[PDB]
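Quick notes on the structure that follows.
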Amino acid sequence: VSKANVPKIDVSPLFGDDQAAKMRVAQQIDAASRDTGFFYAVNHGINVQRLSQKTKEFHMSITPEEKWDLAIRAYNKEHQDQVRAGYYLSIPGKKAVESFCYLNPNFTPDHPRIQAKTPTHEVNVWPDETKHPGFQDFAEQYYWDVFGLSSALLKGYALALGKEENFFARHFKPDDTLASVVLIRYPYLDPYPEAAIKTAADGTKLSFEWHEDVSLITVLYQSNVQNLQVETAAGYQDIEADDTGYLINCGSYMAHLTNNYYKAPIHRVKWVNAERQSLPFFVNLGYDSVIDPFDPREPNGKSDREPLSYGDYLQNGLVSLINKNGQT
Ligand SMILES: [Fe+3]
């Protein structure tokens, strides 16, 4: 198995006003997006040591009673309103991964999309503050820290495609973003449950099968354990780990709106028996956000693809991913 070319891109100019330096970043984003589809964003300004430490304290200290109390509807029939946000339980002996997902902290009972019961909008559920002191404060802060980094990255993608820098970012707003954070624990287990290991067509043992992401872009922190592979025409290639950068790739909404010029890379997660964290932020727009598709290869940029509203995309895509790759 060969190793993927995943460049490290200093994204700090995207936070500044040196326009030529931003264009040089945009060129590197373009190059990576047309190659394997992944790059590492470095010099991003996020305290990832604190993120990993606070996430570890939570996963290691939550008890079965609290997991049932936070569980999404797939694990607790009482929680019919929790399809996205809450706890995703492991099943001892059968399913190793567990996770906690949370949404826009601005989704409160006062929010009009919550009042209207619009699909994909939910109010977050949190553990008891006295059992997990500071966790909710940390997690909400982190949402806005990574929102800020993601907004800068979206300026880079816009410039890479020849658009003005707010072309995507204008639809990525704190009042309505459908973006989510997932705090995923992959545990060390001895013996490791065989039901939790999938065998790929090529014989590789996997924790999660091939998929394209349901996102505009995905902004991922992981601990320093190699696990991801990206598909190329010559087979799967290993993505090297780096626990000081964010790994970035496009989701299928970007592929739709660029007429596949920036593909959503197909990737999968190898089985590794090691305690590790995977903390994705899925950059989603608002429920009604629509971007007119365009084709960067054409002089006129004209595309015959239908505009697709982000909410309908996300509703359909999340369900499809569960059906194909399993309840997580
Ligand atoms: Fe993915």
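Quick note: numbers on chain A are straight from Swiss-Prot, i.e. 4-331, in order.
Placed from the backbone N, Cα and C atoms, the Cβ positions cover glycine too.
Taken straight from Swiss-Prot:
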- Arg87, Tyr91, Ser183, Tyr189, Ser281: isopenicillin N binding site (BINDING)
- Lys98 to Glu: Strongly reduced the catalytic activity (MUTAGEN)
- 176-288: domain 'Fe2OG dioxygenase' (DOMAIN)
- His214, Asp216, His270: Fe(2+) binding site (BINDING)
- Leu223 to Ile or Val: Strongly reduced the catalytic activity (MUTAGEN)
- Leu231 to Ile or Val: Strongly reduced the catalytic activity (MUTAGEN)
- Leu231 to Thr: Abolishes the catalytic activity (MUTAGEN)
- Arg279: 2-oxoglutarate binding site (BINDING)
- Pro283 to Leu: Abolishes the catalytic activity (MUTAGEN)
When you tally the Cβ atoms that lie within 10 Å of each candidate's Cβ, which of the recorded positions (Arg87, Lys98) has the highest tally? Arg87
Neighbour count (Cβ, 10 Å) for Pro283 (mutagenesis position): 22
Which of these recorded positions is closest to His270 (Fe(2+) binding site) if you go by CA atoms: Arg87, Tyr91, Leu223, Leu231, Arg279? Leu231
Site with most surrounding Cβ atoms, counting all protein chains shown within 10 Å, from the binding-site residues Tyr91, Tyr189: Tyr189
Which chain-mates of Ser281 (isopenicillin N binding site) that are at least 6 residues away have a CB under 8 A from its CB, listed by sequence? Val185, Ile187, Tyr189, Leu223, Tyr224, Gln225, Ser226, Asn230
In sequence order, which residues at least six apart in the same chain have a CB under 8 Å from the CB of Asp216 (Fe(2+) binding site)? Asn252, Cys253, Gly254, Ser255, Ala267, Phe285
The recorded positions listed are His214, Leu231, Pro283; by CA-CA distance, the one closest to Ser183 (isopenicillin N binding site) is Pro283
Most Cβ neighbours inside 10 Å, all chains, among the binding-site residues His214, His270, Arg279: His270
So if I take the binding-site residues (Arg87, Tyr91, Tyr189) and measure from each Cβ to the nearest atom of ligand 1, which come out below 6 Å? none
Are there any residues in the same chain, six or more apart in sequence, whose C-beta is under 8 angstroms from the C-beta of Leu231 (mutagenesis position), and if so which? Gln225, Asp241, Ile242, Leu250, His270, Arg271, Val272, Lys273
